[PDB]
Every structure is written in C-alpha cells, then in structure tokens.
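Data first, discussion second: the structure below is written as structure tokens.
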Amino acid sequence: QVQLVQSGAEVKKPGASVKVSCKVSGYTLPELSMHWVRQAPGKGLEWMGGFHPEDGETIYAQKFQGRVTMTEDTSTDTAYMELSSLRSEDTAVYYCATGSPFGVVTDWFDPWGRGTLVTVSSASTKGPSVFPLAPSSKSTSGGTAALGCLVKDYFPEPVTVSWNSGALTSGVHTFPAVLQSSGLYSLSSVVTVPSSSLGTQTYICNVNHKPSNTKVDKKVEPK
Amino acid sequence: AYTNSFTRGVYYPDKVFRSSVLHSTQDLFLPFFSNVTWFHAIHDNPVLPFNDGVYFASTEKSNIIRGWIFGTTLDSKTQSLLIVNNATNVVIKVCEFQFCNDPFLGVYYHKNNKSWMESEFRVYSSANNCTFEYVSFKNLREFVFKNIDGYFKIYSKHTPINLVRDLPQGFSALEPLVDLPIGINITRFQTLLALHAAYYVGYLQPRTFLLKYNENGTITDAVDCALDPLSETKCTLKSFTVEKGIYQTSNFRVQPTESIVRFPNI
Amino acid sequence: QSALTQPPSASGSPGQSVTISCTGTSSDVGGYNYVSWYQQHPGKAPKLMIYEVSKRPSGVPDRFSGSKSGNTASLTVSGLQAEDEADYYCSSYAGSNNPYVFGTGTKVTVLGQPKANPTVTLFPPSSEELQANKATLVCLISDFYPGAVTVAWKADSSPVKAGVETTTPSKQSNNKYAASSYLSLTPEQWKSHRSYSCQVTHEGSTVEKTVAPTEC
Ligand SMILES: *[C@@H]1O[C@H](CO)[C@@H](O[C@@H]2O[C@H](CO)[C@@H](O)[C@H](O)[C@H]2NC(C)=O)[C@H](O)[C@H]1NC(C)=O
Ligand SMILES: *[C@@H]1O[C@H](CO)[C@@H](O)[C@H](O)[C@H]1NC(C)=O
Ligand SMILES: *[C@@H]1O[C@H](CO)[C@@H](O)[C@H](O)[C@H]1NC(C)=O
Ligand SMILES: *[C@@H]1O[C@H](CO)[C@@H](O)[C@H](O)[C@H]1NC(C)=O
Ligand SMILES: *[C@@H]1O[C@H](CO)[C@@H](O)[C@H](O)[C@H]1NC(C)=O
C-alpha cells in the first residue's frame, strides 16, 4: 500500500510564508486525490485544500483560499501545501492525506501522513539560561525526592528531559516548554529521583539550545 | 494444467493463392491432438522455453492480455522482442529491455491526472539498440510465433467462441499478420498482462502437412501426416479420402541405439 | 456546503462502550453521508476510522462501527482502554469531489473520575537563578483529571495569578494525567518573599505547599 510522509517539523515568522511537502511512496503521486488539512495544536481540525477527482481541481477552503495554495512534483512524488503570510492560528499541524492509494491495481481509501507540527512566533534563539530545580526542603530526604532543571528566555525548539544519563526511567513529568509573555519558551519538568542522591550527589540536564550554537549540558544539584 | 489442441495452429505456409487442391508441405506445425499447457491470472507468466516455435492462444473479453516477450536470456544482455496489442493496434519493439519481476505491463488509472502504462514499474529497460519498430469470454485469439533464418513471423485468427474451458474442436486457419527479418535468437518467451485472464501454449514441430485449399483460396482442412498410420496413408495418397485397401506408407527401420567407434589401439 | 461539529469528549471508565456524535448543516452533498472518522491518540497521529458512516478500514479490531444519518453522523467506541483513548474527528467527503470540512473533535479517555488525591511537588529558584533575569517558583501536580486543575498560587500569604500553566497527556501505562505552573516575580521579590506557595484550586480539591528561596 501507499505511504504518505510529512516534511518533519517547521518554524516560520508571522507575516512570513511556509511550504510543506508531502512525499508519497510505494507508488507515484498523480494517481492520488491529494488533500491538506489544518489542526489547531491538540484541538479541532479544519480544511484548506485538495485535488478533487472531478476535474483534478486543487480546490481550497474559503477561509484560507488564495493565501493557501497547492502544487505537485512527480520527480520526487511530492505534493505541497504552501501557506503565505502566516497568522496567530497557523501554529498548527498540517496534515497530508488522500482518498485514493493504488498498487498498480486501482484503490480508494483515505490514509493520513502524520503532518508537520509548526510553530509561528516573533521570537529568536538565545544563549545560556539553564538552572537546576533547587528543592523545597521536604523533597530533600523525603518519602521520595524530586529534582531536575529549569529554563527561561530561550527559543531553540527541541530540548532533552530525563535529568541524568540513563539512571532515571520512572516518576517523570514532561511539559510542552510553554511560551513566556515575550514569546520565548520556558521549561520546568519534574522527576521523582531517589531520596539518597538529593542533597549528596549531582546529575546532569542536556538542555542544549541547538541553533544558538551554545550546546550546553548543565549540572543538576540542590544549590 | 493441460488440454487437447485438436486441429489448432494451421497457417498459410507461403503467400501463394491456390484453390481446390491438396497441397503437401514440410514445416513447423503444432502437432494434431497434442497437449497445450494452460495458465491463469490468479497469482503465472514465468519464462517458458520456445523450442522450434510456439502456438499461443487466449480466450478473452476483458482484454487484460496485451503482449509477448522473447529471446535467449531476456535481460538486456541480448536484444529482446516485445510485441504489444494496445487499444486497437499490434505495436512491435526489439530493444535491449530489462524487464521487471513479472511482465505486469503497468495500467490505466483515473483520467483526471492522465491515464497510461508506466512501462511496468520497477525498471523495465537498461539499454536501447532498438533495431526495429512498427505499428499496425467471447473471443478466441489464436497466434503462431516462429523464427527461421532470422525471419520471425506472426500469424493469427480471431473468432467468437462458446467453450469457456478449452481450445474448441473444429477447424480454422491463420494468415500471417507480420514477417520480421530481425535476426534475433529466440529460445525462451513470456506473455504480458496488465496488473489488476487465461492463456494457452504448445510447441511446433517439423511435420508434413497435407492442406486442403478450398474454392475461395482458403485452407479449410488439414492432415498432420505423422499423427497416426491413417494420416500417413492420407498423405501417401495425397487424399482426405482413403478407400478400403492396403497402402505402403513407409519402411519401419530400427533406429541406431548408440555410436560404436573403434580404431587400432595405438 | 456540508459543515459539521461535535461534542467534546464522550469518555468512560475502562472496558466501557461509548458513542461519538457529529451534527451539522446537511448530509455530504450528492447522497447518504460520505462523512468519515479519524482517530488521534494522545500525542500521536490520526488513523483512518469508519468512512461513509459505514465502511471499515484495515486493522479495525471490530470494536468500532458507524451510525445515524442526514445532517448527523455517529461512531461507536467499544471496550475502551489505552489507544482507544483518542480524538475521533468527524469530517465530510461528499462524492470525494465536493469541498471537505472538519469537526471540533471528541477526545475519549479512560475516565480518571471520581477525581483523585493530588500528588504535589515544588521548586524555588536556585542560588544563581536568584541572580539571573526574572526567576521562577515551579510546581507539579500529578495524578488528577485534565483541565479540572488549577495549579495556582499564594506569595507570602497574598493570593497571586500564575506566570504560565501547563498540562501533559495521559501516561498510557497508568491512565494518569499531570499539570504544572511557573510563577514569575523579580529576583529581589524572590529574595524578600520566603513562604511562596502552590495553593492549587481544582474541582472539589485544594492543597498547598510553601517554600523559601533555594530551600535545601
Ligand atoms: C542461440 O541461443 C542458444 C541458447 O539460447 C545458443 O546455444 C547455447 O549456447 C551456450 C553458450 O553461448 C551454451 O552454454 C549452450 O550449451 C548452448 N545450447 C545449445 C542447445 O546448444 C546458440 O549458440 C545461439 N546461437 C546464436 C547464433 O546466437
Ligand atoms: C496430456 O495431459 C494429460 C492430463 O491432462 C496427461 O495424462 C497426458 O499424459 C498428457 N500427454 C502429453 C503427451 O503431454
Ligand atoms: C499503443 O502504445 C503506443 C506506444 O507503445 C502508442 O504510441 C499508441 O498511441 C498506443 N495506442 C495505439 C492504438 O496504438
Ligand atoms: C548498444 O550495444 C552495445 C554493445 O554492442 C552496448 O555496449 C551499448 O551500451 C548499447 N548502446 C545503447 C545506446 O543502447
Ligand atoms: C466463397 O465466398 C463467398 C462470399 O464471397 C461465399 O458466399 C461462398 O459460400 C464461399 N464458398 C466456399 C466454397 O467457401
């Protein structure tokens, strides 16, 4: 059967433009009723365009028409959604899909290509801003301890949570690095570490701001 | 799977009109009542041998069978004949093709994005040297394929049929569709189908045939002289009627078993 | 065109059967409902589910089926657990050839109700963070029903609004959801205040933990 493949994940500014390709594999592109769909992140979906099998028309949703566009390439078997002039609600996942598939033999069902999550913000990537989670004194030697790292005023996209190299695999609490008022990210995420090591040992947090070039791994400790 | 060929695969041996005459000829023919091998679209087009030549047929109405492939090794390391019969025309090509796992052709999708065969799908070719090119169940489509002195030939006969199961008993004859002086060495073959049918094969042999050309220049009866002692008598008398009698056809001669070779031991 | 909408969650306890519904302006134009369903698991991509309110895709474990007609459509979920825990979007597919549109979603989950005893943890700023930019006090709540939480605050016996707040989707091995907030103040305020606290306010539940700067 055919497989649909999104262009990873992406970030472009408001008032700038984004093009998302979808590769299709096993079999070629033109045979497929390619369609594209928005999702507000973790919320409802919304349409934006697609090839009808009537006329081959790459029609668009009126709420986005002209500003959203579609195009295609057979040489790589990529469909494309191109959305110009980005706005507040365009921090969406964009999904590739098609009611077709084929296997030389003809077929008609609607599989989906996982879709590119995108961020849109006015922010930019920044140097060091990593801190350990200094405890409350009831965590220090408690029924369970808890420990980790804190982050502020940074905007790389990716980040690593686990709070030591290989020693921790339970009691973890990750969160989606939420935006500050300035549009930079912030992060706290929490691991219930062993009650012996908190106050007596130090670990490490791999909080590397990749595109800043400032790839920092920093010590995890009470102080 | 097998079935009886009956009379099938009689063809006009030379491009001469004759009429009301029992012309006798030595050529490659499908022997009378010989078994054909039979095949199906249910997951069947391996590389057959071609031997001296092939009779082929299919009973059709779907028109999913759309060509044939021939050569010694069929893998671009020699020139390989491809015949196609797409839409309305016989179409012929002889390139150094490099066919896919199956002769599955490729097939016609929804027209809204344009619909065409993709030349199989995997690779299909890896060199040119296309020394020749040309362009011209309810039905049985007979064919014959032979090569002699680099003249490859196609013959055919299209007819309606009622017997879904086998090659029909009765008679019909094949005129040449094409003769091709293309000189390629053929010892193996395959058939093309589209990918989403049944076909037949049997091998020609050098045989004497006695051919009844009718009043309309048309071959309408045949004797395969080697079939049986009666058919040897029909050809001995040049006649489809043999009266009550005794007729010398031949001389039964015990074949040499092995070659016994001796010289002085020096 | 065939515009459509649906209820928020339709959730139930483990092993339950539940009914997703979608409601709108008309059928898929040109006949009976071409409406089709798409199942998105927490943190993961949509699968194709029942299509044309009747047709079943590959890999469906029989526990799913279509229902209703006209300006409405429905899908059944049965035996519900992890991975059945998903958002079932409706969408319209009229003739495959008349313009499509998408529902608000219906996120089923293994129902973590009646609502649990909260798990609390709290972290003041560190000793160098008290010197750096605009530091923060941060609080975990773990094992409580999502969106019913408020991981809220009190700074030195005065009520205060959160700086930012967050949630995380369900751990599929435990069905537990969790939440956290980060409170914002100046470094002089983090040095001066020394009893700031995660006074949380959830539906039917409230708890408080207090701390000083870098309280080891
Ligand atoms: C025509 O093809 C046949 C094989 O398809 C050739 O004969 C074979 O040649 C190979 C080496 O080239 C030998 O290993 C085989 O033992 C041969 N088989 C037989 C039955 O003799 C034949 O030489 C080719 N002739 C031409 C003119 O191409
Ligand atoms: C012809 O096929 C039948 C089975 O269909 C088999 O018994 C017979 O031996 C075959 N004869 C020849 C000459 O292949
Ligand atoms: C058959 O295929 C050939 C190319 O192989 C193409 O030129 C032609 O248009 C097709 N149709 C007919 C009727 O020959
Ligand atoms: C044609 O044949 C020669 C060998 O005779 C081969 O090396 C060459 O690659 C072929 N060329 C083309 C254009 O197919
Ligand atoms: C010869 O052909 C004519 C039609 O041209 C047909 O009527 C006639 O019956 C045929 N005769 C024979 C002996 O086949």
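For chain B, we keep the numbers from Swiss-Prot: what you see runs 27-69, 80-172, 186-245, 263-332, in order.
Cβ coordinates are placed from backbone N, Cα and C, and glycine is handled just like the others.
Copied over from Swiss-Prot:
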- B:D80 to A: In strain: Beta/B.1.351 (VARIANT)
- B:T95 to I: In strain: Iota/B.1.526, Mu/B.1.621, B.1.1.318, Omicron/BA.1 (VARIANT)
- B:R102 to I: In strain: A23.1 (VARIANT)
- B:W152 to C: In strain: Epsilon/B.1.427/B.1.429; when coupled with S13I induces resistance to NTD antibodies by changing disulfid bond in positions 15-136 to 136-152 (VARIANT)
- B:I210 to V: In strain: Omicron/BA.2.75 (VARIANT)
- B:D215 to G: In strain: Beta/B.1.351 (VARIANT)
- B:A222 to V: In strain: 20A.EU1 (VARIANT)
- B:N234 to Q: Increased resistance to neutralizing antibodies (MUTAGEN)
- B:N331 to Q: Reduced viral infectivity (MUTAGEN)
Completion exercise
Given the recorded positions B:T95, B:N234, B:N331, the candidate whose Cβ has the fewest other Cβ atoms within 10 Å is B:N331
Practice task
Please report how many Å separate the Cα atom of B:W152 (variant position) from that of B:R102 (variant position), as a whole number.
Solution key: 14
Handout entry: Other CB atoms within 10 A, centred on B:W152 (variant position)
Key = 9
Handout entry: When distances run from the Cα of B:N331 (mutagenesis position) to each of the recorded positions B:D80, B:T95, B:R102, B:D215, B:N234, the nearest one
Key = B:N234
Practice task
Count, for each of the variant positions B:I210, B:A222, the other C-beta atoms lying within 10 angstroms of its own C-beta, and report the residue with the smallest count.
Solution key: B:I210
Handout entry: Nearest of the variant positions (B:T95, B:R102, B:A222) to B:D215 (variant position), judged by Cα-Cα distance
Key = B:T95
Exercise for the section: To the nearest whole angstrom, state the Cα distance for the pair B:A222 (variant position) and B:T95 (variant position). Expected result: 17
Completion exercise
For B:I210 (variant position), the close recorded positions (Cα within 10 Å) drawn from B:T95, B:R102, B:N234 turn out to be B:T95
Practice task
Could you measure between B:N234 (mutagenesis position) and B:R102 (variant position) for me? Cα positions, answer in whole angstrom.
Solution key: 23
Practice task
Around ligand 1, within a Cβ distance of under 6 Å, which of the recorded positions B:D80, B:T95, B:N234 show up?
Solution key: B:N234
Exercise for the section: Please state whether DSSP places B:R102 (variant position) in a helix, a strand or coil. Expected result: strand
Handout entry: Neighbour count (Cβ, 10 Å) for B:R102 (variant position)
Key = 20
Practice task
Give me the Cα-Cα distance between B:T95 (variant position) and B:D80 (variant position), rounded to a whole Å.
Solution key: 16
Fill in the blank from the handout: For B:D80 (variant position), the number of neighbouring Cβ atoms whose distance to its own Cβ is within 10 Å equals 15
